[PDB]
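Inspection log for the structure reproduced underneath, given as structure tokens.
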Amino acid sequence: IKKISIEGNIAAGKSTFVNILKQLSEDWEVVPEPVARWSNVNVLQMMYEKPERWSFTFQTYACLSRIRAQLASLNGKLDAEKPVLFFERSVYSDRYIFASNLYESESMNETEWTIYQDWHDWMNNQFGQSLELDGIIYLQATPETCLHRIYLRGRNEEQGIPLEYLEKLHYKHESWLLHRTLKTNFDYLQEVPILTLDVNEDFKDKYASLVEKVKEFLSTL
Amino acid sequence: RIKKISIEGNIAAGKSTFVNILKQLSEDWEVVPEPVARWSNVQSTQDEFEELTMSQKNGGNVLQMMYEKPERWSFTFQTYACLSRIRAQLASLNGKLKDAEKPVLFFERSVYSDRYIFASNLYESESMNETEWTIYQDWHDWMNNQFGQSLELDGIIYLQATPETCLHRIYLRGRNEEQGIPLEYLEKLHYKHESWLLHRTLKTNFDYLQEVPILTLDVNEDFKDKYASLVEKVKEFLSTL
Ligand SMILES: Nc1ncnc2c1ncn2[C@@H]1O[C@H](COP(=O)(O)OP(=O)(O)O)[C@@H](O)[C@H]1O
Ligand SMILES: Nc1ncnc2c1ncn2[C@@H]1O[C@H](COP(=O)(O)OP(=O)(O)O)[C@@H](O)[C@H]1O
Ligand SMILES: Nc1ncnc2c1ncn2[C@H]1C[C@H](O)[C@@H](CO)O1
Ligand SMILES: Nc1ncnc2c1ncn2[C@H]1C[C@H](O)[C@@H](CO)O1
């Protein structure tokens, strides 16, 4: 099973795009972010209201529900010829973008962070080899595109998110995936291929061509 | 084929003492310490390069933090306490007792203590809200459907001391973080272990526990008074298995 992680900032349109991709082939399946599991255990609203209190509790639940659902979809599903499983984001995104960001903003203290890294390290050392990515698709949209789209989706918990939060997360994604300067202690990720895609335009325009590029990206793998 | 024996009892019941002495009777016996030292000095792993120039910094005390503000730090504590426990138990399960004839691996507390005794109590005491309590049980259960089976106990030895003995032995031990624990906290935990291990009425999400053999030992006495009898009882206990 070839595993692809779909990465991008909030409301760039990763659920939109991946849902579109699933249909191209029967050999293609998707692992969504468990946002409904998060809305009703509402830990998402809690952390966004009180980031200094609920940040670590969120990252734990977040990453845990992601590991669970990524593993459930390999342990079952697909006799498929050349199967691909696309992940809405990854364990690497949780830790080196969001959790790292919250730390950098002081919504996690040194203790919380250290515990979070030690849990991430262990949690991932049990599997890791099992959920290792073969490729990344970085959906690239500006902070402002992403602020507009948050308003379009209309989710109640995210309406307060300031642009400056999004710029931050945007800088982390560019550093990790475009400049490739961010260091994870998973050194295979340095030899993982990355398809960057501009998705700033309205999907009425340019969009469908992107999907043709993806069929391509997954020929070389 | 390693028999796993969990060693349970309240705080300062004397579990560390009894089982680290008890293990000298056999080379086929080894003990997995409760990783308390990791909880009072929290550290994550260092980069392969960073560690040649950087010291492993002394972390925070998430054990003190939890005592000082349980409604803030109970969830974070339970989560790490359980992770570190599992990690050590599994590591010694894969690690020790190669050339061993009748191996017994004695655990200091279990993953079930942390959930059904300690966390259960912080919930009940309102130190963890429903979300925290629900997130935690969801993690615990998952963790148990993986590495469990590999962790199943063959027995439990319950070292029974009065809340008052525990409190005394807390002062004796002199552990800084625990010095302001009131008798009432120890009372509640005593009660939880009674229901689990003596009366066996406490309702669990793991059925085999209802069947697991339990040896109850009274360790209120000065160590040397009952030592002879306790070792007798224990050995007559491992043979039933
Ligand atoms: N290219 C696009 N053009 C116009 N709207 C888009 C585009 N991509 C996504 N959207 C819309 O913006 C919102 C956020 O997209 P979504 O796929 O939910 O993002 P994510 O899952 O990455 O948070 C949704 O309303 C979606 O319909
Ligand atoms: N039977 C005993 N009589 C007098 N002191 C004891 C006895 N058993 C243990 N102690 C002391 O009580 C303290 C707590 O013991 P410890 O073995 O750390 O308990 P636990 O491991 O259950 O927390 C230590 O000072 C230990 O030396
Ligand atoms: N690992 C994470 N840490 C903090 N926040 C996260 C994380 N993953 C997803 N989110 C947020 C982004 C959107 O608000 C919403 C949709 O995924 O959930
Ligand atoms: N699972 C737990 N939950 C809350 N506290 C715990 C737990 N395990 C140990 N302790 C505390 C009690 C003693 O201070 C000391 C002995 O390990 O650490």
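Since chain A takes its numbers from Swiss-Prot, the residues it shows come out as 21-61, 80-116, 118-260.
When the header is checked for method, it gives X-ray crystallography, 2.3 Å.
Placed from the backbone N, Cα and C atoms, the Cβ positions cover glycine too.
Pulled from Swiss-Prot, these are the features on record:
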| type | residues | note |
| --- | --- | --- |
| ACT_SITE | A:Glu127 | active site, proton acceptor |
| BINDING | A:28-36, A:188-192, A:240-242 | ATP binding site |
| BINDING | A:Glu53, A:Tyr86, A:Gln97, A:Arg128, A:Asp133, A:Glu197 | substrate binding site |
| MUTAGEN | A:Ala100 to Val | Strongly increased catalytic efficiency towards deoxycytidine; when associated with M-104 and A-133 |
| MUTAGEN | A:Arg104 to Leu | Strongly increased catalytic efficiency towards deoxythymidine; when associated with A-133 |
| MUTAGEN | A:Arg104 to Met | Strongly increased catalytic efficiency towards deoxycytidine; when associated with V-100 and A-133 |
| MUTAGEN | A:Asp133 to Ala | Strongly increased catalytic efficiency towards deoxycytidine; when associated with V-100 and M-104. Strongly increased catalytic efficiency towards deoxythymidine; when associated with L-104 |
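In the three-state DSSP classification, A:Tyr86 (substrate binding site) falls within a helix.
Within 10 Å of A:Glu53 (substrate binding site), counting CA to CA, the recorded positions A:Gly28, A:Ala31, A:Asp133, A:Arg188, A:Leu191, A:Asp241 contribute nothing. Annotation: residues between A:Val61 and A:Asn80 (18 in total) lack coordinates; Cα distance 6 Å. Annotation note: A:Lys34 (ATP binding site) sits in a helical segment as assigned by DSSP. Distance noted between the C-alpha atoms of A:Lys34 (ATP binding site) and A:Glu127 (active site, proton acceptor) is 7 Å. A Cβ distance below 6 Å to any atom of ligand 3 is met, among the recorded positions A:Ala31, A:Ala100, A:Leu191, A:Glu197, A:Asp241, by A:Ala100, A:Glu197.
Listed in sequence order, there are no same-chain residues at least 6 apart in sequence whose CB falls under 8 Å from the CB of A:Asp241 (ATP binding site). In sequence order, A:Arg128 are the recorded positions from A:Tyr86, A:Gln97, A:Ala100, A:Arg128, A:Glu197 with a C-alpha within 10 Å of the C-alpha of A:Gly28 (ATP binding site). When the recorded positions A:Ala31, A:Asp133, A:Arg188, A:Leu191 are screened for a Cα within 10 A of the Cα of A:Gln97 (substrate binding site), the ones that qualify are A:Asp133. The binding-site residues shown are A:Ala31, A:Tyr86, A:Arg128, A:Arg188; of these, the one with its CA atom nearest the CA of A:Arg104 (mutagenesis position) is A:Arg128.
Residue environment of the residue listed as 'active site, proton acceptor' contains 23 other Cβ atoms, counted within 10 Å of its Cβ in all protein chains.
On the backbone, the CA of A:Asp133 (mutagenesis position) and the CA of A:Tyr86 (substrate binding site) stand 16 Å apart. Put plainly, the recorded positions A:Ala100, A:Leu191 were compared by Cβ crowding within 10 Å, and the winner is A:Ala100.
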